[PDB]
Amino acid sequence: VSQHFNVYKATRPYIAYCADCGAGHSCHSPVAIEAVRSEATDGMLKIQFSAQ
Amino acid sequence: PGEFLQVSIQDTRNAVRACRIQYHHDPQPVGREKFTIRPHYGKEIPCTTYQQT
Amino acid sequence: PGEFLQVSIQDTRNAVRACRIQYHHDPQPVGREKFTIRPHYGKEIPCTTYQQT
């Protein structure tokens, strides 16, 4: 609708430090992982990262 | 199951940008049996999930 | 870590040429802990590698 994504017009993706960028080396990543939540007893897990 | 987690995307130049972290992730189901895949004939037990709404 | 090793290429006819050998490869890192991914906070210990030069 109109204001359903009115929340995401005021926020931007950022760059944070990732200590292992796939090759064993650190970098400043646009997809840095912030937290993994595993509360669903189903077996499903929820990842929060830097991009949108 | 596995000892790490990784996410990755393609950038505009089409390179791969990834982040990798240490995460344990050994999940087991509900009930008194450690199955792997739902059968075609069984019982129902309450479980929780993350709804996609 | 795995019980074999395999390398392959793509020939002119677009076929796959692979060789597979038996190799053990159970590697562990330096120090007194068996970690999987390097941390953001840690300590620096000497280790050796193969330089690409």
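Shown for chain A, in order and in Swiss-Prot numbering: 335-386.
Just so you know, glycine gets a Cβ as well, placed from its N, Cα and C.
Around A:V370 (variant position), the C-beta neighbours below 8 angstroms that are at least 6 residues distant in the chain are A:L379, A:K380, A:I381, A:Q382. According to Swiss-Prot, the natural variant A:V370 to I carries the following note: In strain: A7, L10 and MTV.
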DSSP state at A:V370 (variant position), helix/strand/coil: strand
